[PDB]
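In what follows, a structure is listed as structure tokens, so that the remarks can point back to it.
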Amino acid sequence: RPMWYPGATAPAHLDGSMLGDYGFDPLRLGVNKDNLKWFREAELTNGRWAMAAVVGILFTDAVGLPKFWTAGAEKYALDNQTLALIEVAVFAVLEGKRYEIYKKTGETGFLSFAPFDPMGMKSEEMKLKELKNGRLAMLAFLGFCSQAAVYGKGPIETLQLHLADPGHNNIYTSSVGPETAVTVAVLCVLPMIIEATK
Amino acid sequence: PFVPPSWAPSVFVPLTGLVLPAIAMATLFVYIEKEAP
Amino acid sequence: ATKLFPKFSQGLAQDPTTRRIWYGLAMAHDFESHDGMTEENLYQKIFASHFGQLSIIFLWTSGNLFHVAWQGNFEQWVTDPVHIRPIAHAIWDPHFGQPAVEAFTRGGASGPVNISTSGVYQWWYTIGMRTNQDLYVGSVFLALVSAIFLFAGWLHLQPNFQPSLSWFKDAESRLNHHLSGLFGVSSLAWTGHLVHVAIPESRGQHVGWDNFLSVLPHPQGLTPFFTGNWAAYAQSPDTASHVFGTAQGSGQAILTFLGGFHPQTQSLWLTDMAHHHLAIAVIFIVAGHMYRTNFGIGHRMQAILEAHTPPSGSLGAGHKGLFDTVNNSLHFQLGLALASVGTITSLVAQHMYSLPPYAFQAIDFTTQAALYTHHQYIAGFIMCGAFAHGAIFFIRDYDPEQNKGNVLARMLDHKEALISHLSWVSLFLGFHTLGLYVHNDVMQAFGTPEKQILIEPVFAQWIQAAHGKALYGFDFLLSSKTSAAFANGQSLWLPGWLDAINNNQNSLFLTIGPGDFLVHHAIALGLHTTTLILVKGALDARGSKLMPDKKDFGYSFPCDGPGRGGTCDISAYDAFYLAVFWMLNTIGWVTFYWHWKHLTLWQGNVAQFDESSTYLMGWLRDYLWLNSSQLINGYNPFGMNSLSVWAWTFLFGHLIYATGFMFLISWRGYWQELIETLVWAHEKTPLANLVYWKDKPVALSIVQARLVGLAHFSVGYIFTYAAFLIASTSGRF
Amino acid sequence: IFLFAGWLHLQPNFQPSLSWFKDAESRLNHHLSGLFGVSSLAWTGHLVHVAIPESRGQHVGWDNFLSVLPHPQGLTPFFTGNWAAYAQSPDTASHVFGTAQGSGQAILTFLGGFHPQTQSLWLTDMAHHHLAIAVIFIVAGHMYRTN
Amino acid sequence: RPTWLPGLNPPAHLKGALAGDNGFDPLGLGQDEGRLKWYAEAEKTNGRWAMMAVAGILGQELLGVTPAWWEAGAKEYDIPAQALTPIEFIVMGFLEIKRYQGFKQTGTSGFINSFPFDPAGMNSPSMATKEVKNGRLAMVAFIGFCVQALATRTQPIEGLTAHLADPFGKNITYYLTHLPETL
Amino acid sequence: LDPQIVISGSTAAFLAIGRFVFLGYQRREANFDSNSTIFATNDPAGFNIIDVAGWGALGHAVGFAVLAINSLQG
């Protein structure tokens, strides 16, 4: 059972019953058993949202459509006032039906279908793959927003620019260079800090 | 760059031809004749 | 007492003689014969060995790349690949005097260097390498990949990482992943490299890791692929005046099927190669979904095997039980793999010399000769290994009770008929080929060359005429202009293919005559005799009339003693041993034929080969004696040149061959008695008996003697022919 | 770093014992010699190396303090005992703060009073003050018996 | 067992079991065996880094590099210093955490997972004493290199040749007194 | 030639011959062909996601082959 660094120790409440366990809880926010399930469901839905959002942002830059941070300013074939009213009206019923699913079963669902799987490949390994991909997509979305904050342009453009000069084009040579360098050094020292005390 | 110096063959060829084979031969010869407890 | 080496055999470790070291070194890879070996541990050891071999291969490739980038002249060879000789690596030998230093100083270098014959320059230049920086990056990447493979080999042997026994026997999953992933995805990736890097680099556009994400390989940019208008990708190809490496006359197509060869480089088109890799990638990927693994759909190889028995009972039980006798036998799988690998290697040699795939490879005669000979000898050794492992399968893993009535048991049921018919074919071919050669020799000696028997190879010439060659005049299939087979390819690939096959300046279906017919019969004789020895040794491995219990003695053992008239070389190992000589002789004949025909073609006089290839005196004088004049003149009392190393290698191979003859003719007993006399001499000598041996000196065993003699024979054979081939081809051109 | 030190001194293998907190002689010796004397000596080094040359129009930063001499005689009067050489040629009454007009070469003076333009104490006087109190505090840091 | 001060008995906490134990501890930093063994490992690794640093400085000077050993940081290089710091910190963190965890399982040095990292044998207590002594000499030599470059602005071999050419001069007295002439 | 019409028609046609024509034959051959995952579906004839993916792959390959052949203008 690999941990979040070579030589970690579970904080007595992450024994491994949950999928994708690595003993990562320094703030100990999952000390409560009741909060662990809710936080897990929140992590799963945040991961699903980030997965769909990252795939959508990556697809818009390939075709040539407007950037993800400027797509809202574009004029569509509707009114923004009516869009917000419809969005909160549909999501009220959708989120209400999803919340009642978690109280009866404990996982996500769509509308009145708690185990929503028309094809049927709901396996234990598939649940962990969803969590891993969701975590990766959450970091990817944070990276998309951060790259657009300092460099702008776009994710695909950022990757293309990094290939031109990898030794000179990175987060360390950008406007947030020293902060991230100090943070990387502090993070690299952190496992030794935890292992020195234990 | 990865280019070795000009004196590199004059040191690596005698090494690979006399230092490494002598050490390897002596180590292997000692290992073969080791008596079991 | 008992020594630590070997650790896998306590019986060999208790041996107090020198036989312990030799046997421990020769049985280290025999995992099934170690102490305390199970099936799971066996498979794990083989897995680690596979990783170690992969690491060695990748490290060797990285070493070649590094030496070409460091001491080679790749940056200057690409500018003039016709008049500049490639450089392998530098030479640092303190034994060289002044003439050797200036003699080996060639190829525009600043010191003594070796001129390469491996052909890596043409291959790397064709795939996209232009500067030494590319070779350095490739060498570093391959070294890191080799290190990762070595670490993986060490990691898979530790607990929590060792695969289970059932994992190694998942034939359906492994075959689906190798057909779809290792074969299809790899070919698709190669197509991507050819379209994205090789094709733009050959047209004068440098595309690398720093600019491939912004350079479009086609002006339409992936649109015709998604819209199904793939025919737009073959539009505007490279014209007949295209210069390799520049933009002069370069087209914009990425996937074509023009066929033939490039007019300048005399090699295959890059667009055709990319299209080829794409088509085979699609085929391999589709073929990767044939077996059922974990999703219900698919097939089961056991069901297909058990459902293939003819109703007439001609094959007995058919293929029933073949899945269990193959999945549970590693020697069967290794034999099948080696047989296919050897056949593919021979296919590679033939296709590469006839259809040159790398740019400026046909002009390099030494590269062609060395590459063809190298691949053919490797293929011969691999084929002998396939048959040897088949014999090992019969002795160690064959189960007659499980294979009752199937095709495998029926092979041993009529093995006498197979060996007898192979003997008849080999005898007929040998008698007729030797008789025709001696008859032609006598006619040439008596001054009557018109009296010799010269049978025209009408069958192979007919096949060549079917392919499109109009020199013979059969005028049919691709040779006749009114045929449907001819008119159906005139718009896709037949123009270039016909223009390349009808040209007599290339190696694409060379003209053949009576000499080619006779040497082909000699080749057939060598193949049939080698097959006879190997097949007879594999079928008689479990027993015969002389030794009814040979299966109880293992694959390799000395003999059964002098009883029953004599049982020398009765094991299957001895059959393989006698077959190695026939393999070397067969490959020697095929390589002699290839070298002589191509030498006469490159010299511009094919009539010399056509007139002297019918009698053996022509082969001995006009080929072996005429082409060795420059080789043996590498060093003489008048001085030396760069060809002296090949002369030394020539004599080196001759010496090794003759040394092998000693282990092959003289046998153990005489040597053991001599060793006993030497033991007495050392034990009764003052100032020297104080230094006593730790291992009792004994003569080499019979099996060890056969292996040592065979190894010397093969090494001397290979080095002698390689030295003669490279020296003659390099000096002549 | 100080916050991390506070968190680290509470974890096991880093918590000081009660006997360590009661070593009054060692604590007083280190506070008088190191926390007071060495800190004052370092402040004197900054005033002599940076503040005094910057007040005379000469930029002295981390990029050039190893190649810029605080005094033209370069540590020779300090080792030879001719300390009065560091008080020679001070800033005149027409010196403009931040420029070289009217500036001197002295680094340790005791002129007293205030600067005619800035109406503040002389930088050389403050440097000399910190040097004297640094020597006094360091000497006072060897009064108690520790080991 | 000879000590550093003649007529001075070695302390009770310092016994000859360690490699370079010469009974030198006037401050008493190795009272407990836990801190003593941790400091022993710290001394060995400090000496290893100092040995590599002194060897590198001497090799750079002997091979005629353009900048001195105190200017190599500001020299232009591919992948600038701003980008080299995180890569070095990540790889050093991994290597050092593996070295530290291997030290907890067994009280010895190592390399990632080879504890002890001892290929081809050649290990003995005498070799350990030689390693500790060479490390101490290298540490003192590195500090000498730093102070020599500070007060004389000359590289190690250059300063040594300058001292050999004129012994009675070009020493600590001349360089400490003729400081303005050096700059 | 319209790519959307060809691809849609080819995929729908092979999915139709896989659901209404060759479903029983494929099920009978898969049964006699004899750690796994069972793909339960609400289709009355057991046409799970695996069969849909396989038939759709065959349909897309045939449709793209037809589009390519017609694109060659031969």
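Residue numbering in chain C adheres to Swiss-Prot, whereby the residues present occupy positions 2-734 in order.
How was it done? The header gives electron microscopy, 17.1 Å.
Positions of Cβ are set from backbone N, Cα and C atoms, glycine also.
Positions annotated as [4Fe-4S] cluster binding site by Swiss-Prot: C:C560, C:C569. Cβ-based neighbour count (10 Å, all protein chains) for C:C569 ([4Fe-4S] cluster binding site) stands at 12.
Every protein chain considered, the tally of other Cβ atoms within 10 Å of the Cβ of C:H655 (mutagenesis position) stands at 15. Secondary structure from DSSP puts C:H655 (mutagenesis position) in a helix. The feature chlorophyll a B1 binding site is assigned by Swiss-Prot to C:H655.
Non-local neighbourhood of C:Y671 (chlorophyll a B3 binding site): empty, since no residue in the same chain at least six residues away has a C-beta under 8 Å from its C-beta. Residues or ranges marked as chlorophyll a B3 binding site by Swiss-Prot on the basis of similarity to another entry: C:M663, C:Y671.
When Cβ atoms from all protein chains are considered, those within 10 Å of C:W672 (mutagenesis position) total 16, not counting its own. Under DSSP, C:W672 (mutagenesis position) is assigned to a helix (H, G or I) in the three-state scheme. The phylloquinone binding site annotation in Swiss-Prot covers C:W672.
One entry in Swiss-Prot concerns the mutagenesis experiment C:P559 to A or L. Its note says: Assembles functional PSI. Reaction center is somewhat unstable and interaction with PsaC is impaired. The L mutant is less stable than the A mutant. Taking the Cβ of C:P559 (mutagenesis position) as reference, residues of its chain lying under 8 Å away and at least six apart in sequence are, in sequence order, C:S572, C:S702, C:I703, C:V704.
DSSP classifies C:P563 (mutagenesis position) as coil under the three-state reduction. Record note (Swiss-Prot) on the mutagenesis of C:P563 to L: Assembles functional PSI. Reaction center is somewhat unstable and interaction with PsaC is impaired.
Among the sequence features in Swiss-Prot, the mutagenesis site C:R565 to E is noted as follows: Loss of PSI assembly and function.
One entry in Swiss-Prot concerns the mutagenesis experiment C:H655 to C, G, N or S. Its note says: Contains somewhat decreased amounts of PSI, depending on the strain; significantly changes the spin density of the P700+ cation radical.
For the published mutagenesis C:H655 to F or L, Swiss-Prot gives the following note: Loss of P700 function.
C:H655 to R appears in Swiss-Prot as a published mutagenesis result, with the remark: No PSI detected.
Among the sequence features in Swiss-Prot, the mutagenesis site C:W672 to F is noted as follows: Still able to photoaccumulate an electron on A1.
The binding-site residues C:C560, C:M663 differ in how many other CB atoms lie within 10 Å of their CB, and the one with the most is C:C560.
Relative to C:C569 ([4Fe-4S] cluster binding site), the recorded positions C:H655, C:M663, C:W672 all have Cα atoms farther than 10 Å away.
Taking a C-beta cut-off of under 8 angstroms and a sequence separation of 6 or more, C:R565 (mutagenesis position) has the following same-chain neighbours: C:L547. Comparing C-alpha positions, C:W672 (mutagenesis position) sits nearest to C:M663 among the recorded positions C:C560, C:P563, C:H655, C:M663. Checked against C:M663 (chlorophyll a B3 binding site) by C-alpha proximity, the recorded positions C:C560, C:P563, C:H655 yield C:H655 as the nearest. Calculated from their C-alpha atoms, the gap between C:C560 ([4Fe-4S] cluster binding site) and C:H655 (mutagenesis position) amounts to 30 Å. Non-local contacts of C:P563 (mutagenesis position) by the CB criterion (under 8 A, 6+ apart in sequence, same chain) are absent.
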